[PDB]
Amino acid sequence: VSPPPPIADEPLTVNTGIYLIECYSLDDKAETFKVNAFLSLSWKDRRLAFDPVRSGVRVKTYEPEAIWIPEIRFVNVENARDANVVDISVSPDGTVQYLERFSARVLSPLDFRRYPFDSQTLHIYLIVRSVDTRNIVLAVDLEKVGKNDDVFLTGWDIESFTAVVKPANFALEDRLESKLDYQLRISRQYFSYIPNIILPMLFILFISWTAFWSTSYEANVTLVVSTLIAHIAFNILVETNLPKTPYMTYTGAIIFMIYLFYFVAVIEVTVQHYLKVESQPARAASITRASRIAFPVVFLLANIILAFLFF
Amino acid sequence: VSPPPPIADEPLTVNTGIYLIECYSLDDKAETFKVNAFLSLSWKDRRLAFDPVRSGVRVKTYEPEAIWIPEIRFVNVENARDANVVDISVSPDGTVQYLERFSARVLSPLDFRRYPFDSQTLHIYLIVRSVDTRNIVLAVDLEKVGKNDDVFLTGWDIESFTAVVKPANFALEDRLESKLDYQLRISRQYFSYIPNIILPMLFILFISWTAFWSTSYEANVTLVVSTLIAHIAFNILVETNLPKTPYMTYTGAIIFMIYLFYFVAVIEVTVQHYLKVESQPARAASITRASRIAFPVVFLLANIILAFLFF
Amino acid sequence: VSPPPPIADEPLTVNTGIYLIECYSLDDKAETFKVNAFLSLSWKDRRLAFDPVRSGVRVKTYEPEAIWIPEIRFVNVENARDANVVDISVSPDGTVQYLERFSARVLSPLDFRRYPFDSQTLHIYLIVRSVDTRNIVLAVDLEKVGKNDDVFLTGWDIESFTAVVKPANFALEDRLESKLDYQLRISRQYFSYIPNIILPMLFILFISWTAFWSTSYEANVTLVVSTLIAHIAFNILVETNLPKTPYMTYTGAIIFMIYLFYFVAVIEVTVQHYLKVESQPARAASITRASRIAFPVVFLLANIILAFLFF
Amino acid sequence: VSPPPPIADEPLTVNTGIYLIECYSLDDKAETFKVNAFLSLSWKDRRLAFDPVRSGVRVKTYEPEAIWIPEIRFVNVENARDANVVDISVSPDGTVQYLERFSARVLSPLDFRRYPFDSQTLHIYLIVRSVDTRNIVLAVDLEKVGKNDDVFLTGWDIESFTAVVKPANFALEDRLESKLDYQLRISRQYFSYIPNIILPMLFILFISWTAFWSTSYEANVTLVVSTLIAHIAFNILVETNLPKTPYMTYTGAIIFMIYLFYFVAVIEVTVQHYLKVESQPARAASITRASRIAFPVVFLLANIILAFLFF
Amino acid sequence: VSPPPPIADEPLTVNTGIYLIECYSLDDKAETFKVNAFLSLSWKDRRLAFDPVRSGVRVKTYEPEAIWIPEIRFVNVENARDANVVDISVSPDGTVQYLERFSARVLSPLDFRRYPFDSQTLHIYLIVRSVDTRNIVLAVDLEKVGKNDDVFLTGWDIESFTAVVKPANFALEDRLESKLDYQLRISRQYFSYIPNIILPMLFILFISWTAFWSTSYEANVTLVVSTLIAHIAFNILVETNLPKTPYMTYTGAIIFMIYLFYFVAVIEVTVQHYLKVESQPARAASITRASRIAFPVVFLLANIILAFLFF
Ligand SMILES: [Cl-]
Ligand SMILES: [Cl-]
Ligand SMILES: [Cl-]
Ligand SMILES: [Cl-]
Ligand SMILES: [Cl-]
Ligand SMILES: [Cl-]
Ligand SMILES: [Cl-]
Ligand code: NA
Ligand code: NA
Ligand code: NA
Ligand code: NA
Ligand code: NA
Ligand code: NA
């Protein structure tokens, strides 16, 4: 079979639509998500046209093998989509209405800069390669674009599923390619991060500051070193849920900065002890009293500065 | 092949039934479960009708290829089900009896609010898309819905497997869709959580309270900080067996609240020491004596309040 | 094709046999094992009968497509077995000899009560559904049932591979089903558990008891708390190699009971200190001296009681 | 079908080109990467030649089955590539233009010596086996070799994608093989390693050195031992992201060397205590004062030496 | 198609050869390795013989479907190999030369007794089942057995790839089977184990022995208990990279024995303290002084004994 013939020199328009059924498995480390959707295609083939009076029928059904079907592929998929044809229906003028249900693992990159308070735009790129007979261009049939109400992406809120109606038409290996951009806008459910990582991490930091109300070096060393180890465990736990980024993430910045607070607390604890031993407890008292205000104030201001730079 | 013709303008009723053989791999993090069952279908095709006297046979067997079979799909499956046809049998009036054995990874969401004392309703949604010739509606043949006695879901108790007999009929891409709801009611086997997480977590908390019968700051700091680290390990262990929820789980609440008890214990230990050093051990004694009663009482009441809110 | 016709009213007997080649991947958490075996089938089809004088050949070979083959399935498999036909040989009377080599992930439950000193009976269930023409019954050809000598299941000892010769004939969805039980008896290689978990766990417990020969509260607190944390790590390590059971396992019981010994050791250490501070070291000495005998004796007796209840 | 016949005794030249679409999943432990690209092939088959005047058409399209296609394979792939034919176009002289889209898991080894400041050359080897009729030789059509601008390899910077134009022609299993080398030059994004591993590891080391300004043995023992354990955690974390190499990696060397600094710090702390107890605090003071300069200076010089040897 | 006919009563000899292209993924826990190789087969079929003068051609190429091909299988593979036919060439006398490229996950057991200083012999077993027409026997064509120079197995050194030329001919299910043994001899690259596990483990042990130069019970308790916990972490890390063996491994023995050294160090530290408290520091001094020599000497001798028993 060959592609439909042109009336003039016009390209063949394949109208498209994606309707998401199931959306799942958003892997932050891999920057992939799995999709299960309907893919609808529509184009005119005059060779398939018929008289509804003479033929009796209003529409004719065909098996994929019987007629010409455009070779539509996804750009950013990992492997070729798993698809099963639902229906192929031809109207009297020759307008073909194709429907298939597919599943694919889509590879769309993520911006972790504001993690875990980030929003993403996942992409699904549809493409078509022009044949030698005639050039093929993609279009968006907006009535055949949508998502099921049940569509749930665990740990995420689905905001919108829309399509950029104008295709990106370009040359590739000396043939025209027509690319379409389907955008799924989502925003992370940050709630769990608060009682599981953020508040536990702040509690251990504040426990380290109880050393500013203690003269016992042995006890202070235990307080600041033990809590520093718990902070290392939280840093490790966090960096496992995320990929290695060439930029600083919001959580990454706070986690990093907190190390400096532990380091300065060890210095203060060491200075206090050295002074007490050197028979200068009055000077050590001044430093300890100042630290009680300095540490919380500097922590609070540094956090205002960070939140400002990131949001 | 085309769908059976209507006697009048009535839709075609496809009677369904699911009989579970093997039920396994309930992933809490992924909110998926694997199923291995029989899918039975039954509809009338008058074109297949025959006289049992003339034909000799009481029933005729056909290969899927030979006759029209409705395109039945699962909504909430991850990928398309793995199915193998067991039998296709036609009675003299034209009643077709289809049977296939399938396996699928079903995606049904879970409510972790009462975890690990939770009960779930897993769903299996059967659907059918109407063709242009005629509208197709699903039905439940209750005699062909069940489960094997051996059916075991590790760490869960299987309560019931029933079907919501009235389908959810709706329009999708300007064609009628008939959806059916098969519900598998299960309840978690919480037993293991008690000697592995709950009791170990309470033991370490009670060990931290032995600091209220000690005047040694160095020993108290060690007692409260060491046990806090073991609590962090239990929080991490628990949050690995579960997905990130936009709500508070029962275990999540208890785990979180216990951090506050550790934080207040550090404050008491710090106050006691500061007072002893300031030559006020009588005042420190009053606070320590009070804490011995306050901590267990507040812990017990706070837990009554939590159990009340969650159950 | 249709099933062979009966000489009288007798059912069709399909003789079976399983010969294990490779046995591997016993997942305790999943209660699955992988198998690679030969499945042999034999039945008589008079329609295939031939004269060896006229045909030249003594036996005729056929492709599965060419003749009727019974639809034999496994009950407790995860997905449908991967099978490849080795041979199909027909003798002049019409006796078909089918041979295939398959691989499958079998789902057979396990009893962890005596873990890691447990023995299991893995099951492989073969089944056949009767057709409308005639009822099909399974049989065991004992000469075609066995296992290779090289068959090794990592961390397990293979005791026997036998078949329950009488099939379970029952009704399912108004058709006769003939089920056969192939049993693989295995016993765990507990050896590694002793130097890796049991002895390390006992060493840390005995180290905690060196606190009964020490008057230093600060040192005792460190001894009992540090070793308790190592016990938590062993509890976590053990519960990762096992699924969540609605019963107590042998190792589970010992691990749990050892927490009580740590809890009572913390109480003794606290009492000793309180008494020494209260200027009653004589009474504290009596308690400490008693604990030196009490702790090992109670530990030894409690273990005799547990081993008795479990074995 | 047979291969094209030679005009004379010349070999058949198959012109090749790889255009990367998606590049992903670089596993450092496995030394694999996944690729999704276009494979373009071109060769002359005089048997396919036609007159454009007589035939009407300028090019003829064929199904893979209709004509002879060279059996092109990848050497260093894990399993055989997943490929789907995009187009096959024949020009009047008989020049065939083949295009397929494929995906494969490529196995190319990595040099971790300068990790995480390393650069790699990933290889994709195309090969062809000569037939008895005639020898087949590969070539590079440079206009059909490239990569998409969107091509992103997480945690890596893609420098270049080029081909070694002259094939490696050699004998294998008594037939000529023509191998081509496609090279993807990449360099690691080391940025994340600095705030997550390098700086945290240096902070804990510097904290251990605060023991040179402390006379408290109990506090020093806690400082040096606790920080050594955090260093062990970083060593374990690092060796999980990497395979077992028969050489020393850059990070491996630094991590190893830091153990020696911890060991010498324990010796100093032990010596200081022994001397103070032996009533020689003046000598212990000299050693402690010297260590304050020695440790940072030796650490800084040893690091200059290492960076020099590795870069 | 039927197998070639015998000239007399001789069996049919199928000459074999395996040439490794890529060798990868040696899983110690699973006792599996993945292979990507060429499988060459050669046998004589007189029915395929032709006169090179009359036919013009020197060799005839055939599609697998056209001629009889022996059913060759691998014994110790996990699932059936993935294979693709490269070439089939028939010489004038009827000698068939078959070539296919395959990939398989091979299950060959490992001996961890000398781990990580162990050497292994991986096996690839080729087998053939005799048909009723005639018995089939395997042979090794040594010129068609080999491996690529690039063949690299990460963390291993590939020593040799040879075949045991005499097949194992035996009866199985009343038919002859011809098994061949292909042996891949490899030896572990132990280098990484030294700076990552062995030396870190020895450093922490030697740190525990600094307690023999300290009179501070509180410091000693911290030194010996903290280092014991780091030893537990190394034991856990090691037992994760290995399966559960019914024998003692070399590393397993050293790791186990080191626990006894920690246990005796706790006893010495406890004895020293009890004696100092009992006002017997002179006796405690004798024990401590002796331990300084005893511990290193006994450690060194015990290790000589172990290395002797294992190597
Ligand atoms: Cl696609
Ligand atoms: Cl489905
Ligand atoms: Cl509606
Ligand atoms: Cl409709
Ligand atoms: Cl099966
Ligand atoms: Cl390939
Ligand atoms: Cl195989
Ligand atoms: Na088509
Ligand atoms: Na059909
Ligand atoms: Na059949
Ligand atoms: Na071809
Ligand atoms: Na064949
Ligand atoms: Na301590």
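To match Swiss-Prot, the residue numbers of chain A are left as they are there, and the shown ones run 47-357.
Placed from the backbone N, Cα and C atoms, the Cβ positions cover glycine too.
For A:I244 (mutagenesis position), other Cβ atoms within 10 Å of its Cβ number 16. A:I244 to Y appears in Swiss-Prot as a mutagenesis experiment; the accompanying note says: Marked gain of function, with a ten-fold shift of the proton dose-response curve towards lower concentrations.
For A:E264 (mutagenesis position), the count of additional Cβ atoms within 10 Å of its Cβ stands at 21 [all protein chains shown]. According to Swiss-Prot, the mutagenesis experiment A:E264 to A carries the following note: Decreases cation selectivity. Decreases the binding affinity of TEA and TBA. Nearly abolishes block by Cd(2+).
Quoted from Swiss-Prot, the note attached to the mutagenesis of A:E264 to Q or D states: Decreases binding affinity of TBA.
Proximity of A:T268 (mutagenesis position) to non-local residues of its own chain (separation of 6 or more, Cβ distance below 8 Å) is seen for none. Here Swiss-Prot notes a mutagenesis experiment, A:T268 to A, with the remark: Increases the binding affinity of TBA. Weakens block by Cd(2+).
Among the mutagenesis results in Swiss-Prot, A:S272 to A has the note: Increases the binding affinity of TBA. The residue drawn here is the original one. Its Cβ placed at the centre, A:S272 (mutagenesis position) has 22 other Cβ atoms within 10 Å.
Classification of A:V284 (mutagenesis position) by DSSP places it within a helix. Looking at Swiss-Prot, you'll find the mutagenesis A:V284 to M noted as follows: Displays an increased sensitivity to propofol but not to desflurane.
In Swiss-Prot, a mutagenesis experiment is listed as A:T297 to A, annotated with the note Marked gain of function, with a ten-fold shift of the proton dose-response curve towards lower concentrations. Also shows slower apparent rate constants for activation and deactivation. Displays an increased sensitivity to propofol but a decreased sensitivity to desflurane. In the three-state DSSP reading, A:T297 (mutagenesis position) counts as helix.
Proximity to chain B, taken as a Cβ less than 8 Å from one of its Cβ atoms, holds for A:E264, A:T268 among the mutagenesis positions A:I244, A:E264, A:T268, A:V284, A:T297.
Taking all protein chains in view, 24 other C-beta atoms sit within 10 angstroms of the C-beta of A:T297 (mutagenesis position). Of all the mutagenesis positions given, namely A:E264, A:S272, A:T297, those whose Cα is no farther than the 10 Å limit from the Cα of A:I244 (mutagenesis position) are A:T297. A:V284 (mutagenesis position) has its Cα within 10 Å of the Cα of these mutagenesis positions: A:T297, taken from A:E264, A:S272, A:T297. By a Cβ separation below 8 angstroms, chain D lies close to none of the mutagenesis positions A:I244, A:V284, A:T297.
For the recorded site, A:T268 (mutagenesis position), the DSSP three-state label reads helix.
Between the CA atoms of A:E264 (mutagenesis position) and A:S272 (mutagenesis position) there is a gap of 12 Å. A:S272 (mutagenesis position) sits 21 Å from A:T297 (mutagenesis position), taking the Cα positions as reference. Its own atom aside, the Cβ of A:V284 (mutagenesis position) has 20 Cβ atoms within 10 angstroms in the protein chains shown.
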